[PDB]
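Structure, as structure tokens:
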Amino acid sequence: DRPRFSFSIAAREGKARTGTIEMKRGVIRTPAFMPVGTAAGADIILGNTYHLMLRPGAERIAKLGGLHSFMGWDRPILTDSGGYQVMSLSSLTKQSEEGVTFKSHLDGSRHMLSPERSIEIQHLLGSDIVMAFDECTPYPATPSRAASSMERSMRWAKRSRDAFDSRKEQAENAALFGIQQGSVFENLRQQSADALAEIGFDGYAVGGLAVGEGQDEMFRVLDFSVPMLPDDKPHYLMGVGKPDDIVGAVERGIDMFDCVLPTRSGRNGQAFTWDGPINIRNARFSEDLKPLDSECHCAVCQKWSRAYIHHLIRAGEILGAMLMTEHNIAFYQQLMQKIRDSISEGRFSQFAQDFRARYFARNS
Amino acid sequence: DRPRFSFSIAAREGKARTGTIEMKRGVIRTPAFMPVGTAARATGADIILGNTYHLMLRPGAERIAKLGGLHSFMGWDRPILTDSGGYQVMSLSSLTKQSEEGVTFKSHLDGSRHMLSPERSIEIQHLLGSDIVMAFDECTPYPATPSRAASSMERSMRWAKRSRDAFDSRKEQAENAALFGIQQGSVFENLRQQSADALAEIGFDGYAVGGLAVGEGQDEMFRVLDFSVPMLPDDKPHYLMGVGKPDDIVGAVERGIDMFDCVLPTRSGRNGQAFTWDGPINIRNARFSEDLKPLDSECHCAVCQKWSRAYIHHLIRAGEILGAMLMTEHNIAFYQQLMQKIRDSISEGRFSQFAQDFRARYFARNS
Ligand SMILES: CNc1nc2c(CC[C@H]3O[C@H](OC)[C@H](OC)[C@@H](OC)[C@@H]3OC)c3nc(N)[nH]c(=O)c3cc2[nH]1
Ligand SMILES: CNc1nc2c(CC[C@H]3O[C@H](OC)[C@H](OC)[C@@H](OC)[C@@H]3OC)c3nc(N)[nH]c(=O)c3cc2[nH]1
Ligand SMILES: [Zn+2]
Ligand SMILES: [Zn+2]
């Protein structure tokens, strides 16, 4: 009944788009924020493949029914390829054209990542959207280093395509995304996009960003990089990001987002609100009887005041960071919905202006 | 078959004791460290703990009861101890209305309101299916004037009697669980003696030393334990709430403590601190980026058989939450290994030597 992977765009404004990705396990409304999944509202959740590879192991995840039964989640699941850990854990890796081997453990165990093995692991995880095994080029990088890195990733992208297509069950029920690299350099971005389009992918991710370059540099790279990708295919900005990062990226053609800030902020005493992020540990909140956000519809905001959460956190009650995290996750979905609504109305440019004016005034 | 609650002392050295607490759900080897339980062997604990105040608010004591109590909630058939809320009475006092009846918390944005009292606290701990129940007390804030410490301790002692009666009013709880009284009095010796006498007049299966590990410092805490622990019944377990660092545990055992709890193993593991026999290490230090050794060369835990300092250092630097999970899993296991070496050394008559050796190696910091 449902298609394997059908991306439809229902409304546009400037470079921004809103629409749906239809898959066998459900519909993904775009622009989308995709939260990190955990072991047992968003349309799709994510699995940290490298993490699951080590704990409890991809084969064990497979034997217990894949990530859908592992996370109690019957809707789509996207998995990364490991290309980010290829960089972020590079000091523990031996890297070559064949792939990436990690340092042997104290028990003899050894893990390796390659275009073939990464697609095999993501298949074992039962993921619905598979990412090519790439390398997230570190920042900053010389044009020479960015070029060799991107070019290797593109050869890895072709191997990921073949490895995905070599498995009948995976090729007929999942989808494959290519990942554009090239650091901040326009000619290399164009090379990667062309190389990805020559191979063919269901969706196209903009990789190698949100690695310390700053929002101004990131927006500048998206300005020329997103229009290099196929316009009739989803655009996924990996690792992004702050709410204002999300809004500006949507302005530049991104349909899919992921990042760990909702949980990382909630564990560090930071809550996202329509008036900007607040540091709940600040003394101004010690007697603030308002919820974290006066408009938020999440469960936390219907029950918990800033004062209560501020004292929970000051008192060492871990429940306080859990409520902050639960609010931040829900706030992110509320942001994406308002984005989708405003594009559908033809008022996205006005929403982005109003969002920024209120988010940066910080009248919390 | 098994008794409700039987504490046996198998060996002693100075004020230190090792032995067993026997309960219907299993044996607790003492001195014991009791880790925080969550929702579902040399590193294994005999009893785990429930944050009653947390569970009261999420998901609720009644809901925990309907799903089979904390034993099925945490997938744990061995004993479970629950706190009473007396610490949150202090730590969240700015959100409370306190009176002789009990402690009422600030109403929520949904109309909901939570209150704690000696009667309701024992009722909640019963609903949680707890095996060891703590009296509803008040952990007196530090510092405190002698006047404030006195009114606080005396209120807690009246609450302790109400906790006893409320515990005894429920036949199933009274026949299958155990009740601990909590000594207060801040750092003041005369008040500690009043609290002990008052608790022993009432009668409890075990006696906790409350109101410590609240910022007084190890030197002050040891000074209070010097006179406070011998005020308690010698043939009953002694539980030091909130303690603590490994060197706090060793010194407390030297002064007669049989039971410990604290969140430092998880709090340290989430902040990049691992406990080792050479003292704590900050895994984030660059010295560990290529350190091929495990966190600790002697540790028998699962992490130390597989994971090097170098790998965990880079996991944490790379933002991989798995790094903090391994640090945490090692810290929890090291804690049980410390308690075992403590129990072994008392049984051998060598605890005083172990304590000297432990401190010499732990503080030299030759990691
Ligand atoms: C922060 N800036 C950021 N993160 C990039 C991730 C990783 C995304 C990944 O980020 C965490 O893993 C580490 C998340 O795990 C907690 C994953 O969610 C499960 C998430 O995978 C979708 C990239 N992944 C690949 N394969 N390639 C990239 O170029 C790339 C760029 C990123 N920038
Ligand atoms: C840090 N110094 C510390 N913690 C004291 C706790 C609470 C222990 C409690 O500490 C966390 O709750 C807050 C733990 O939850 C995460 C509880 O374990 C589940 C644990 O309950 C046994 C005390 N509790 C009572 N009832 N009375 C006390 O006098 C007392 C003294 C403490 N000192
Ligand atoms: Zn909220
Ligand atoms: Zn270990």
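The residue numbers of chain A are those assigned by Swiss-Prot, with the residues present covering 10-49, 63-386 sequentially.
Going by what the header records, the deposited coordinates were determined by X-ray crystallography, 2.4 Å.
The backbone N, Cα and C atoms fix where each Cβ goes, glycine too.
Per Swiss-Prot, substrate binding site is recorded for A:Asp102, A:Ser103, A:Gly104, A:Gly105, A:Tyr106, A:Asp156, A:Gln203, A:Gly230, and the stated evidence type is experimental evidence. In sequence order, A:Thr71, A:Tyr72, A:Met75, A:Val122, A:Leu135, A:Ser140, A:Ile143, A:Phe155 make up the list of same-chain residues 6 or more apart from A:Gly104 (substrate binding site) whose Cβ falls under 8 Å from its Cβ.
Within the same chain, residues at least 6 positions away in sequence whose Cβ sits under 8 Å from that of A:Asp102 (substrate binding site) are A:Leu68, A:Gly69, A:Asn70, A:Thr71, A:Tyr72, A:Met153, A:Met260. Mapped onto three states, the DSSP output places A:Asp102 (substrate binding site) in coil. Per Swiss-Prot, the feature active site, proton acceptor maps to A:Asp102.
Within its own chain, A:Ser103 (mutagenesis position) has A:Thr71, A:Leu135, A:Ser140, A:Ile141, A:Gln144, A:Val152, A:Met153, A:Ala154, A:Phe155, A:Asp156, A:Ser182, A:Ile201 as residues 6 or more apart in sequence whose C-beta sits under 8 angstroms from its own. For A:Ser103 to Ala, Swiss-Prot lists a mutagenesis experiment annotated as follows: Strongly reduces activity.
While the structure shown retains the original residue, Swiss-Prot records the mutagenesis experiment A:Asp156 to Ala with this note: Abolishes catalytic activity. According to DSSP, A:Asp156 (mutagenesis position) sits in a coil region rather than a helix or strand.
Listed in Swiss-Prot as a mutagenesis experiment, A:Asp280 to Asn is described as follows: Abolishes catalytic activity. A:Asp280 (mutagenesis position) carries neither a helix nor a strand DSSP state and counts as coil. Close to A:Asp280 (mutagenesis position) in the fold, though at least 6 residues off in sequence, lie A:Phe42, A:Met43, A:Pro44, A:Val45, A:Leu68, A:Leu100, A:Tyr258, A:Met260, A:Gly261, A:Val262, each with a CB less than 8 Å from its CB.
According to Swiss-Prot, the active site, nucleophile annotation covers A:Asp280.
Same-chain residues at least 6 positions away in sequence with a Cβ under 8 Å from that of A:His349 (Zn(2+) binding site) are, in sequence order, A:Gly288, A:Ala293, A:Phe294, A:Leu314, A:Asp315, A:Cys318, A:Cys320, A:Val322, A:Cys323. Under the heading Zn(2+) binding site, Swiss-Prot lists A:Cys318, A:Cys320, A:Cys323, A:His349.
Set side by side, the binding-site residues A:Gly105, A:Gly230 differ in how many other CB atoms lie within 10 angstroms of their CB, and the most is found at A:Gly230. Taking the mean position of the Cβ atoms of A:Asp102, A:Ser103, A:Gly104, A:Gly105, A:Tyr106, A:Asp156, A:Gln203, A:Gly230 as the substrate site, the remaining same-chain residues with a Cβ inside 8 Å of that point are A:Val108, A:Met109, A:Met153, A:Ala154, A:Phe155, A:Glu157, A:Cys158, A:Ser175, A:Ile201, A:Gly229, A:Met260. Annotation: A:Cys323 carries the greatest number of neighbouring Cβ atoms among the binding-site residues A:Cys318, A:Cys320, A:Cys323 [cut-off 10 Å, Cβ to Cβ]. Think of the gap as 13 residues with no coordinates, bounded by A:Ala49 and A:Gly63; the Cα atoms of those bounding residues are 16 Å apart. Candidate recorded positions: A:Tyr106, A:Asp280, A:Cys318. Those with a Cβ under 6 Å from ligand 1, in sequence order, are A:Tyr106, A:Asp280. Among the binding-site residues A:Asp102, A:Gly104, A:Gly105, A:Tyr106, A:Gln203, A:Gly230, not one has its Cβ under 6 Å from an atom of ligand 3. Note on A:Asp156 (mutagenesis position): other Cβ atoms within 10 Å of its Cβ, all shown chains, come to 32. Sequence-distant neighbours of A:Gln203 (substrate binding site) (same chain, six or more apart, CB under 8 Å from its CB) are A:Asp156, A:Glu157, A:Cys158, A:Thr159, A:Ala168, A:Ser171, A:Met172, A:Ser175, A:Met176, A:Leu210, A:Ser214, A:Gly229, A:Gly230, listed in sequence order. Classification of A:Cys323 (Zn(2+) binding site) by DSSP places it within a helix.
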